[PDB]
Every structure is written in structure tokens, then in C-alpha cells.
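Asker: Below you'll find the structure I mean.
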Amino acid sequence: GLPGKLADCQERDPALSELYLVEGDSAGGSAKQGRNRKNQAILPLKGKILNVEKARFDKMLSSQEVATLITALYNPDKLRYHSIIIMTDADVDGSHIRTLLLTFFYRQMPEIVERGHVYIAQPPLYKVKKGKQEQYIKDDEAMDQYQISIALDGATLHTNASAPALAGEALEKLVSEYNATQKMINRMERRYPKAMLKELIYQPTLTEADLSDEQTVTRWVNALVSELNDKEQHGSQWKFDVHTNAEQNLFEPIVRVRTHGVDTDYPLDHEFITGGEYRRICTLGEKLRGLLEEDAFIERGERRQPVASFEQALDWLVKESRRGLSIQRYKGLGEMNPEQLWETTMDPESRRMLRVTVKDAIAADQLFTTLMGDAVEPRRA
Amino acid sequence: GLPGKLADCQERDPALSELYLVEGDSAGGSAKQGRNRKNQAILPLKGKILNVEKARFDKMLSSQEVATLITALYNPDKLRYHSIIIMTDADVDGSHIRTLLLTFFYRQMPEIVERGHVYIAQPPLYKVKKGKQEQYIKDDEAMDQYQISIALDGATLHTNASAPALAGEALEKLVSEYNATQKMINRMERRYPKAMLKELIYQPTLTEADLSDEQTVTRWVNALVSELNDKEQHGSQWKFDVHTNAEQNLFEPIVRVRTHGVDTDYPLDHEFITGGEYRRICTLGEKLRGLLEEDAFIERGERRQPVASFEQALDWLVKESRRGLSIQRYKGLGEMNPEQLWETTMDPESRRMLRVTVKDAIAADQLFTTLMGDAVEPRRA
Amino acid sequence: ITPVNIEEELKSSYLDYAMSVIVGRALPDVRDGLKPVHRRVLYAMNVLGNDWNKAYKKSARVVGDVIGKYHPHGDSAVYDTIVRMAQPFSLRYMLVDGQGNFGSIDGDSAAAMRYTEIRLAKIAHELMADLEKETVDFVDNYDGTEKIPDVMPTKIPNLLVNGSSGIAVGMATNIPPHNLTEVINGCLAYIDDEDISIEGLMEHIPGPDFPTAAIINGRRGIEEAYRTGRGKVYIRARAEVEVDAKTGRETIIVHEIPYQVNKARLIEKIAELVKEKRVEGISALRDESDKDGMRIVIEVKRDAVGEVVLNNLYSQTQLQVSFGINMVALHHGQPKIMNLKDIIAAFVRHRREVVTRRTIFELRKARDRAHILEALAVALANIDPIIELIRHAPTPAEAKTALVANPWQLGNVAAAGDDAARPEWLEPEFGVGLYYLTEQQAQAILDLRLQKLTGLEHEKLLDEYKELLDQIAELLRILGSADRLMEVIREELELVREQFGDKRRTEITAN
Amino acid sequence: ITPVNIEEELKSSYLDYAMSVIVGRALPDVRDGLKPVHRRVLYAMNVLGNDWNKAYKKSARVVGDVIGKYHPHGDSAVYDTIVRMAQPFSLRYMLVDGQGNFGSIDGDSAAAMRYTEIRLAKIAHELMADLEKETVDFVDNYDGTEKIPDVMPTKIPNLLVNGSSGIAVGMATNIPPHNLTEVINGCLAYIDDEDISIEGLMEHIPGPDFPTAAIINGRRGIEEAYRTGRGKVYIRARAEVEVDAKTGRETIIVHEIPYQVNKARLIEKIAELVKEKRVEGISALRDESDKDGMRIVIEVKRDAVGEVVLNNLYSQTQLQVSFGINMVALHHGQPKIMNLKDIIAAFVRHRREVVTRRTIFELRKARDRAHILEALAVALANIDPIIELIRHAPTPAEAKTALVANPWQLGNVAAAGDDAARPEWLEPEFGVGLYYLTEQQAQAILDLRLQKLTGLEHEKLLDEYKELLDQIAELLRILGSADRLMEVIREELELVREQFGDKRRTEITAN
DNA sequence: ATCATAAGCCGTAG
DNA sequence: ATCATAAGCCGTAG
DNA sequence: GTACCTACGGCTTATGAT
DNA sequence: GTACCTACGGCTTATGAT
């Protein structure tokens, strides 16, 4: 219990020392190698811990070391280690054991959470080292923004538009909006094919008022199918179709694609035209077609090349930026050096903790383990 | 003690059941999977056991399970398991632990060895399977004789000697004697180079009476050096020298060889000429030169090829024999199937046990661990 | 800096873990019937090059390789999965042919990973056939440095042949094995009739199959499971009474135990029940099992009919156990209870797609090879002017430029179909006698040897040209009509059935 | 069949085990200073292709590979040996550059074998340089299917640089590390004077070296060990007193501990001795070690000089420990106590042999290449008749026969040394203008391309021919006189010394 | 108060 | 004599 | 070189309560 | 996912006996 695992600090007064909970060997080794000997305490853990609701028995106990060392298990008398911090791996198993620990503490001692004593650490996730330039990155969005900054470190575009040398915050915001739109298209790709979505970037606009003339609809769908057939380098075909479902017209185009063995149609509806996704697509397409970015000249920072596509230029710039960088990803607490672990996780001036709240009394724990909530909750569509 | 490891048989009367001692898991698993349930008992072992003389303490005990289960540790009262068998791996570590067990029993209970109860198993060593033809081989000499038989399965040599078709027991005995002589030469190679030893097979004889004429000695050494230079395809040279250390002659040739950077001489002495090794070499050389085996024709069993060397023909025959065979070597008791283990090690009709003797009372155990015997015994030169 | 965070984050964490597990670990797919662990193991064994007709290899190499390159999730589960496949009494058709202590029905675990020797079997190559022909997609590894196939271009519906049994955070599935010949017959019948009924499919396949025979009693359960997806079925062992020709006594012989039954635990429980007086008519117990078949002997107590005792055993002993049929798998990454017809249709569609992609790849390869051979033959036609042009030109690049810049005569001995002899990306400005070269063609000409100037290389080239013409014609034909494609599928399935045919093991006695 | 066997067999068994162990496990060799385990590990790392300028690799891959192919004796000892090499505080020059938790001086073991990443260092390639040039012999594995080098063609006497410490059934050895620069200087001095005395060698190399500095007191022990092979030497830690500018109090600072000392055990023993009243003048104990250097603080009790307490500590505390110098190694497979001069002589002889064999191999390779290039140039001289001969001959074998059967003209533009331009096995019936071909030469001619007919390939061939002539001339020259060989050895050793120079760490204070 | 007997540790191996 | 509570097993994962 | 802990669902088997 | 046993020599350190 008290010996073997718990390695307390010199100070015996609570509310001054901190307690940590990690995986036993791989983490505790470096943790004890790098910890301080004044207000530091580490309690290792072996594997996982049983749930409270799935098997509720006051006599059921396997470790009991956490409770035995924190309190007497009843708490107002002894409140040793007023501050606790949970360090955990960044994987799904770490998140799972974190959830188990959180619900365990919540269902055992509500007061220690109400009085604001539980804390969660934020371990780093990426280590980017561009020679002398080093960087510690923790989140996917932060990594993406850092990559975008490295790619946009002082470029200067030269098109035949109104601006001879277009560069700066306008171009950066345009690239950010383009990336957001590409992410939205990648998310919606589950419904419709990607070829038409990518081609709508350069295809002209469309309005519900265009349902008057059949010639305009035919011209638009013919240009669309022709450009699709031109851009198609793989084994696929594209056909057009004009449909009228109305009293008189309600012109509705239908795009016919021929993959390996099965044809598939994709009509166009008023709801699809009115949808905010298609509206944003049309707005960005107009903004990009109003650029006249055919003949372009952008350099970062000693070489430039004229291309015929803004996305091709962006890919070339990203490649030029990612030529000479190095990235190491730490996939475990028992992977870095003790000094790095200290400085990046438990430095009272460099760490980034997290506070838990007691906002509302809800039945999340009740819906946790019934198999009914387990069947009904996966509605992530 | 009694539970956990010991798995006795149904019969409780001693002198009918047998006890075995092997490595614990890897061996005991298959042993229990293949053992009988009438008169079979297995006691696993974990690692090694301390020595008796190196650390003698009646209070010193770690397992004590062997003694506790065999007797009360004093023996005439209880004599359970009158028969014991020791199965052990065929490696040097197995032989070491076997020696430890033997000296342990000898220094603990002399009566169990005097009354003839200790037995040692002889596990197989090679598994030769030539398609349908299978074979179990236990010793290196047995393997070698089996290979020689497979190579000499009905060949028929056709030289220009007195026998038109020479084959059979004479040729087999000649090959056996040649192999024994080659082994003797490989053993003596530590002293003298191998080129001269191999060339003495075809070089003419030599007699101590040849020390009268210098011309004969010069002719012999010149032929020797010339043939050595002819056969030398690597980067070496050969020179001759005639020496006279006597009142008048005592002709003594000296062979000078030039390797990479250092020359080395090898005089010929009366003792070397008289040695039984050189005598056997001369006898075999005469026997082989009296064969006239230059133009030969031997087939086994559908192809023949005339060569210019008997050893080359032997190598070709060995290659033709070893073309289509398969060999598996079992390097551990936990490597074969339980049925094979049973049938080949502990079948009361197919096994091959071994009996220990109490011949003499000697101080081998005394010289075992003193470091003085350990320093003086390695005289294997 | 300690930003305030809501407690609601607990829901975002558990949902992510549950989704990741359900998608990637437990539930298999309908197109392969294989877990990602088995997928990575088979892919590693294929890349390493351990065929069936090769020497054995140590397990440590394969385990370390899989851990290092594809599956960085320990070694214990990987080794257990490997040992599971090699057990004959655990699968209807083994996949990993091994050699060594692999455990037995007695519950004894296998030896360490430093003793066994494993390799692929003949049936394993039927799973990953035609892999490098661009038949499936490639998925990146954890660090984005390698490629992993998404689905296996299989030819046998392993999901229905072997099945699996896993449990997820939300769902759990379990499918009994079946016989290969009846599955092939049902596939052929469905190819014949797309609108076949459940009775027509049930008529061809009576019931499931097991590695060890058994006795099936309930017929309603298997039908309800085949129609909906859930049902119960009972398993009964094979036993019989024995009476000597003389007075003797009654004796029970056990020839086989039900599926997933421990023999040692069963014998221990029977001995305990006999000691507890709960069962009557039992006097002693013996064992006569050997390397010729399992045999258990139970001595009947004197003055006992034994049939009542056997019925009491069947009621209480594990010799009669039910089975929780539950068919749940993934169709587009979503757990969906699917019947037999849907699985067969998905298998047929996957096979069609694989065959089509392989045909396209082979057609493109043959087109490129024929287009190169055409220019090679043209260069073989006129040789002497090329010799002078090479002898005069100092720079090989200048020689290539001079070759490209000048037309050619197209000798009479040099001069197929009207089209389909040229690549798609080829521009109409070449090959309009009249003929022009290309930088790639010029480099191919520069890469020629002197051995190609004999009285046999010309005939070999002409033969290869005619063969490529015939092959591309046949490929265009099979791409034209789907009836030929269906004929090829039927012939391949009939060949597979003829290769790996076997006999029924279990037995179905309706009530 | 139970044949009677004598009890004397016990001696034949133990002797075999003792001999096998002493020969193969514990005692290293004087030519490498490496154990067979290290040998197999380095050979596996070299064959796998894990250089210093490449990406890291998992340890499981290397461990499993070594277990499978070369060292089938477990994994625990192999992993421990691998971790031993990566520790900076355990060797003067590390060999395995790794990344991860490798333990520290606190006695904490390293992590599992599924977390670390290791690769070779720049100094490692200096050990196994020139391996594929047939410089050493190959030894078969346990089953006779692979080849293992017997000795490593090293350039640095690792035995004297790092040393080792093993114990056998009969003997036990232990050698302290040393400095590289002084070893190179001693080697150069011995190359200068073969009859150098022990004092001349001792003058260049004062004493051993350690990864952590220390204090050496006894000078007689190291001299006796260098002269005979056995001796004792004391190691003293570095400490000092501290008194504040004000009244303050005395304080002891510990900058370094002796070699092979556990810090936690030492602190625990000091605390125990203070509690047991056995030591006086000690009040408390603290620690100030960080990532900038180890620092231990001991608070001196009030009213104490502290020097007597420090002397008592040096007498009792592990801060002063002796060392059992024992130099025993193998020379021809036999344990023989050998001095410094013998080791240096053996190193020089090994280097001479390696250089000679490499020179012979390179000379043979250059001879073969030049002999092929001669025939290639001859074929380049006359081309048109070869063209007609190829055009007429239907069979390539018949064309080769016709080429071999006919002599050649040896044009003026085609036409070195009088000899050394032909292989040894070449018969005098070829190359007697006059010239003849060979079946190998004819096949080489048949294996020509069209790119070799430009105005630059001829000049390239002539340049390569002249370069090969110069190279074979230089090789014959260096094989002629051993003085050039010694000059090359000296230059290479000076270059190695210039590459990996460093500064002394320890300190020697004579009494 | 001064000599003979019992331990622990170092690294490969099982 | 008929319902509520305590277990064991199946396969990946630690 | 080796023995006992957890999640996760669906199934069962056994045992005390209505 | 993890705690205690052995050989083998040379060295030491500690503790009871002459």
C-alpha cells in the first residue's frame, strides 16, 4: 500500500504537494527520474480498473491503494493532497481509462470534485524540428495552422489581375477559406461524388431563375459533361439528361455517370440549390473566377513557377515548405527524456493544466451502462 | 510440494512406476500430453540447482521437492519410486545440469545408486526422411555411417585395373579407411600444413635408406615442390632445401613455403619418418597408387562420369546421394510431437535406457571444485 | 494558463473510443470475413515470401516484423491469434500450416514463440491471389510511411465458410462454419437465378458444419436464423450403449464431445457430480483415448437400464449445449444485420469489381507492351541508316533528336486491327510507308543489343505481336459483354470447387 | 537393451561443457576485444543496413532477426547486451546510438523492447569496414545454412580502448578502458621502434581512462599490472570543503562518484551509517543534482573541522574502492596472460594481413575488369565485319563459334605494360596485328548496346583503361615493398587519430 | 584484542 | 414450489 | 526461466428469494 | 501487464571465534 509504489515528497503539509497518476513502469520510471523532491508525488497504476455501475459491490476491491492513500474512505476529516493531476497517454485507450477514472471519482467522492481539486494534464503531441528551429505542438488544428504558416512564410503572387504583386493577409485568408471549403467538401463527399464538387469551383454559377430557358440549361450541362470527360483520365464516362417535373417546366438537370459496371444518376433539386453548402460553393466559385489567376508568379522564397491551377500552386508551395522539415510524434509517456517530460508536462511555469466542473446533475452515468443507451447513442451520421 | 508439479500415476505400489526429471514447461507440457496414466510420473524442474560442495549447508534449501517426494531424507524405511529415469536435452547445458544432478545424488544418497536404480535416457538427435524412408539417428558416428551407406548404396566402379568391375565390401572398406585417414590428417593439421599431407597421398614412398644418395633426395624434393607449385592456385610459393647434419650425410630435406609475408621451413627427421602416423600415410599411399584409378567409371545408380581423382569421385557420389534427402534436428525436448516423444523416448519396447555403476571410490568429486583441479585438468592437447 | 473546461468532455471521449473500437477491432466485414489483425498478418506473410513449398521459418521473425511495420499493439494477442489459426480442431479450414506444440483439446497452451515453425498453406494463396495487379486500394499505416490493402481480392466467402465471434462496445456477433461445396453450389444457383427464394437456398445448404461432428435437433432455430438473423440451435454429442455377448455389464462409449468443450474440465465435473450423489447409475470412470480417435468409457452401475441415466446426463452434462446465432457485420462501415442473400450478392459484386479491375490493368499492360514492340519491329526493319546515324552523331542526345526529327520508309517486309493497338494518351501525330518515332521509342531503340539480329528473334517478335493482338482482342471482347464475364466467374468457381472438395463431417437428425 | 556404462562418464560431460564455455562465451579475443554476441549483433545490424544517417528502427526487428538467424539463445541476455552498449556512462565510446529510456546511474532498468529505437553510429562503421572484400573467413551457423565472419577487420584496438569483464569456469579477466589518442601514439611509436621498452610505452600512456573522471593514487599497481598482468589500483572521488564568506558553516560538495557505484544505494548506506552513530560530524543530507551535472550536498555538524570526518568516510564509504586488474584473453584459442607489447604486435600483424588480403582482392578485380575492357575495345575497333557476321549467322551460338574461330586485324587506332594486364588462369594461346577472342569475350561482345557507339564512349573507355593500368601498377608497387605498406598503415592510423580525437577525462595524482 | 567463516556484486547463460 | 443474484466463456487490448 | 486484474455483450449455469 | 534461483572467479565487507 504505502510502500512499493507511493513515493511522497519531503513536505508533509497538504495543499502544497501534487499527486500524479500514470501507467506504472514505462511512465513512472522517467517520471521519478525527472521529478522534484520537494512537492512531487507519483502513484503508478497497473492496467485498468473495474467500473462502479457495471459491478457495484462495497466488498469488491482489488487495489484500493488510491483511496487508501488519498483519504480514509468520511473525507472531511482527512484531506491530504488537496491537489491532484492526471497524466495520461494521448491514445484511445488512454482516453478510455481517463473516462473510467473520472466516473470513478465522480461516483465515489463528489466533494473532491465540487471543491475544485481534480486537474487534467495536456501532454504534447508533435515535436517539429526544422534544424535549429524547434516547436512543441499539441493539437491537430495547431499542427495544421503551423504548416499553413510555414507554407505562407512570405510568399508574393504576381498575376495579371488588378494587383501586380498580390500577397499578405488577403491571400492568407483566401487560403484558409479554401482549406475550410475543401474540408467541408471532404466531409460531404459521403453523399455525392467528388468530381462534380471539384468542378463546380470553375463551373459558372446557377440560379433558380434559369429554369425558364431550356437552351441555357442544356448549354450549362453540356459544358459540365464536356469538361468532366476532359478531366477524366481514369475509366469512367459522363452523360447528361434534362428532366421536366412540373405543370410546365421546373427544369431539372440529371447527370449520368458510368463507372465500372453500373450507371448512376444525380438530379438537381430546388432544395439542393437552396442549401447553404451549395450557396457557399457558388460564392467561393465566383470569388475564385473573379481572380484571373491563370498566369501567376509566386515565390517562396527564391524560386517561382507559373502554373494553371491555384490548387496546383498551393500543392507546390506546400511541397517546397515540407522539403526540409523533421517531425517526431511521441506516442507514449515512456518515450521522451525525463528532462523533456518535466519541462513540457509538469513545469509550474510551462505546463497547461485543466479544471473540471460540476455544472449540472445529469443522467450521463445512468445512460452509460445499460446497453440501451449503448445501442441508441451511436447517432453520429 | 506434492501438488502443483508432481503428477503421479494410478498405481501406488513402488517398483512398478517410473519417475522422470526434465525442464519444467517446454518439456513437461508435451510429456504430460503424451504420458500414460498407469505407471508414469513426472516432476518438472525450474532452471538449475546449487552444488553440494561449493556451498555445503544442511539448512540451505530452495526446492527440496525432489527429496521430499522421493524419500524422507534415513532412506531404508521409505523406498517409493524404486525406478527413476533422467531425460535431458542434448546440449552442453543439459550435460552440465546432468552432471550436477549426478553428483548431487551421489553425495546425498549412495544407496539408491549402489542398488542400481538411477537410469539415463538417450534422446534421438537426427530425423532423416528421404520421402517415404524415415530414420531416427542418435549419434554423430551413426549419422556418418548412415551417410556413407546412402552414398555406397550399390555403386560399381570400372577402372583399368585387374578388376573390370570393382565394387562391394572391398571398396566400402577402402572408403572407410580413407575417411579414417582423412580424419586423422584433419586432427594432426594443427602441427603441419595440409598441402604436403594431402600431396603425400600421391607422392612416392620414402625410406631412411634413401639418405645415401643426394641425387635421389634432390629428385624427390624437386618433384614434390614442382607438384605443390602446380596444385597451388592461391597466393603461395614453395621452395626446396637439402640439409646435412651428421659426420658425413644424414640427408634431411627442408621444405620452404612462402605465405603472405613470412616464410616457414619444415625439415624432415628420423622421428617423423618413423612415426606411426607417417607410416600409415605411406601404407595408404602405396595402396592407393597401386590401384591405377585414373580412368574410372562408377555409377549410382543411373549416371556415371570418368574423373581423375578418387576424392573428387567420392565428393561427386556424396553430392549425388545428398541431392534429395531431408534432415530435421531436434534441439530440445519441447520441439517434437507428444506421440513422437513417447514412442522414441519412453516406450518400454523402443527406448534405450542406461545404467550407472558404483565401480570405484575416487576423488573426482574432490578435484571437482577446488580451482586447483580446475586449473590443472585442461590438458586436452 | 489553466482554461476552464466543461465536464461534458466525458461524452466526447467515450464516444470516440467506442466508435474507433467498433470500426477497427471487433466487427469483421462481409467482403472478407477477416479481422484487421488477420489481414495484416497475411499481408506480412505474403510480402516476406513464405510460400507453402518453401522451408519453415521461426515465429519470432514474423511477429517482430508485424509489430514493427504494421501492428504496433503488442505481441501476446498476435501470437494467440497466430496459434488460433494453426489449430485443426478450431477451424474448418486451417490457414497457417505450422509445426510444433500448438496445444490440444486438453486446454494446454502452446509453447513459446521461439520454438514453433509456421508457413502458408495451399489454400492461403487462394485468398491473396492477384494482389500486385492494382485490384484493391492501399491504406497508409500509423505514421504514413507504408501501404496496406483495404480489402483482400478473395475467391472464397470466408465469412460463411469459417465465421468468427467477437464482441464490441455496442454489438456482438457469432456465425457457425459451413461446408465449402454447398456454399459454391448456392453461389452457382444464385448466379443462375437472381430472384431465388430462401427455400431454394435452404434446400441446397441444409445446415452448418463444424470441425468435429455433432448432432443437431432443432430445425426451427436454424431456419429462423437464416431468415431473420437470430436463433437458437442445440448440439448433442455422439454416444451409445454396449452390452457384452455374455452376461457382462452395460458400458457407454463417447466418440466425440460438442463444440468448444474442455475434456479435463468435463471429466472433473462428472467426477464431482458422481461424488455428490446428484447422479445415479455411475460406478467408475476410465479413458481409452489414443492417436486413433478419442474414446471415453463410463462403467454403468449394476442393475441399471442406463438410458434414464444417459437422459439425465444429456439434461445436466455439458454434452448438450445451445448456441447463440447472431449474424452482424459491416456493409459500408455500419453494423447491419444481414441475411444470406445479401452476403451472396455482396460477394458477387466484389468478385465482378475485382475481375473488371484486373482485366483493365492487364489490357493497359498489354497495350503498352504491344506499342513498344511495334516501334522495336520498325527499328528492326531499317537498320543500316540508324547505324550510320549513330556513327556520325557524337552526342547520344543529338542522335536521339536526329532520329526523332526524321521520318522513316516503313519497308514492305515490316507491314492488324483498325484500332486498339495504341495507348490512350498517344497523340494522333504519330503512326499515320508513313511512320514516326518518339523519345521513349528512340530510347528503347538505343537500348537494343546485338543478339536481336538473328534469324529467330524476328520470328519471336512476330509471334509475340500476334499473341498480344489476340490477347487484347479477347480482353476487349470480355469487356464488351458481361455474359462472358459471368461465364468466366462460373468456370473459376467450378474449378475452385473441384480443387478443394471434401466430405460432410457433422450430422443433422431432425428431432 | 540397457548397456552397462561406467560412472566415469561424469568427467567426460563436465569437461566438454567447460571447454565449450571457455572457448565460446566468456573470454574475448586479442584481435577484436569483442564477444561473439556483440559480433553477431554487429553483423546483423550491418547486413540489415541500418546506417547512422538513416531513420531509426524498432528493437524488436533486430532482436528477432538475431534470434532467428544467428543467436538462438533467448532474448533477455541479447536485450541486456544491447542496452549495455547504448549507455554513455558505461563505456568510453558508445557503439549503438539509440533513442529512448535506457536507464541511468540510479539503477533503474530500461523500458521494454517495444519502445526503444536504435541505430549504428559513425564509429561503428570504422569497425566493420571493408567486409565484402574477402578480408576474413566465414564460419557456418548451427545448422550449416549461413556464414559468419570469424574476426572483424577492425582499425581500432577495442580491447585496449574499452575492454571487458567476464568470468569463465576456470579463469576471469578485467581490463580498464583507455584513451584513443595515446593508444594511437603508442602504436605509432611501436611501428617506429620494434624494440621499444616498457618504460617507453608507459611514458606515452600514463594511465587508464574512465567514462567519468576520478582520482588515482597508487602508481606501483598500474606499473606492475602493465609489466606482468596483475595489480591493484585505488579510485577516489572528487570532493571539497566549502565555507561561506560570513560565519555560515562547512559544506561538502560531491562532483563525481567512483566507477560502478549506485547513487541510491550509496545515499541509503550513508543515511544508515549516520543513524547508527558510527560516523560523526554529519547533521543532515540534501541533493542538488540536475541536468547540468551531479551535485550532492552534505551538511557538516556544528563545531567540526570536517577533514577528519572526510577521511573517515574515505576509509569507510564506497568513495574509495580498489580494482582487480586481470588481463587474460585468447591468442590461438588458449587463455594466455599477455602484456601490452604482445597485444600491439598482434594488432599490427592483423592489420598487415587485412591490408594484404584487401590489396590482393582489389588487384584481382582490377585485372579482370581490365582484361574485359581490352576485349571490349578490340570489338569496338572492328565493327562492320561483326555486323555482317551477326546478320548472316542464324544461331547466336553459331555466331559465337564463328567469332571465336576467326582471327582479327587489330586496327592501328586500337593499339601499356609488358605484363600484369592478363589474368593468371589465362592461357598463352590468346593475345599473341595479332589477337584472338574467347567465349567469355564473345558473350561480352554480344552483350553490347547501341549507346556505346558515340564520340564519347571511346574516350571514356580509354580513360578507364589508363586508370586501371595506373591502379594495377600502384598495387604491384605496394605489393613489392613493405615500406609503402607501413607508410599506408601509418597514414591511415594518423587519419583515424585526427578524426576521433578527444580530451582526457580522469586525473592521476601520484600519492 | 586479533584470524577463520559466512554473505553480496559484477555479466553471460540456463 | 417458483423468480432475483452471483459466477464463467467467448476475442482483442492493456 | 513465471499467475491473476480489468473492459466489452451475449449467452449460459447455479442459487437463494416470493 | 510482473520477483526471486542457480553456475562461474575475484574482489570486497561484515561478524563471531582463539
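The numbering of chain B matches Swiss-Prot: 402-474, 483-790, in order.
Keep in mind that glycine also has a Cβ here, set from the backbone N, Cα and C atoms.
So Swiss-Prot has the following annotated:
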{"type": "MUTAGEN", "residues": "B:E424 to A or Q", "note": "Strongly reduced DNA supercoiling and relaxation activity. Reduces ATP hydrolysis in response to DNA binding, but has only minor effect on the basal rate of ATP hydrolysis"}
{"type": "BINDING", "residues": "B:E424, B:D498", "note": "Mg(2+) 1 binding site"}
{"type": "VARIANT", "residues": "B:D426 to N", "note": "In nal-24, nal-102, nal-103, nal-107, nal-108, nal-111, nal-114, en-2 and en-5 mutants; resistant to nalidixic acid and to enoxacin"}
{"type": "MUTAGEN", "residues": "B:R436 to S", "note": "Cannot be made, suggesting it is lethal. This is temperature-sensitive in S.typhimurium, but not lethal"}
{"type": "MUTAGEN", "residues": "B:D498 to A or N", "note": "Strongly reduced DNA supercoiling and relaxation activity. Reduces ATP hydrolysis in response to DNA binding, but has only minor effect on the basal rate of ATP hydrolysis"}
{"type": "BINDING", "residues": "B:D498, B:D500", "note": "Mg(2+) 2 binding site"}
{"type": "MUTAGEN", "residues": "B:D500 to C or H", "note": "Alters metal-dependency of ATP-independent DNA relaxation, prefers Mn(2+) and Co(2+) over wild-type Mg(2+)"}
{"type": "VARIANT", "residues": "B:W751 to R", "note": "In microcin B17 resistant mutant"}
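Help me picture where these features are in the structure shown.
Answerer: According to DSSP, B:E424 (mutagenesis position) is assigned to a strand segment. With a cut-off of 8 Å between CB atoms and residues at least 6 apart in sequence, the same chain places B:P445, B:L446, B:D498, B:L742, B:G743 near B:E424 (mutagenesis position), listed in sequence order.
For the recorded site, B:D498 (mutagenesis position), the DSSP three-state label reads coil.
Other Cβ atoms within 10 Å of the Cβ of B:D426 (variant position), summed over all protein chains shown, number 13.
Reduced to three states, the DSSP call for B:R436 (mutagenesis position) is coil. If you take the C-beta of B:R436 (mutagenesis position) and look for same-chain residues 6 or more apart in sequence within under 8 angstroms, you find B:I443, B:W751, B:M755.
For B:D500 (mutagenesis position), the count of additional Cβ atoms within 10 Å of its Cβ stands at 13 [all protein chains shown].
Taking the Cβ of B:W751 (variant position) as centre and 10 Å as the limit, one finds 21 other Cβ atoms among all the protein chains shown. Under the DSSP three-state reduction, B:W751 (variant position) is assigned to helix.
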Asker: Cα-Cα, whole number of Å: B:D500 (mutagenesis position) versus B:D426 (variant position)?
Answerer: 17
Asker: So for B:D498 (mutagenesis position), how many other CB atoms are inside 10 Å of its CB?
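Answerer: Its Cβ has 21 other Cβ atoms within 10 Å.
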Asker: Hey, how far do the C-alpha atoms of B:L474 and B:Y483 sit from each other in angstrom, given the 8-residue hole?
Answerer: 6
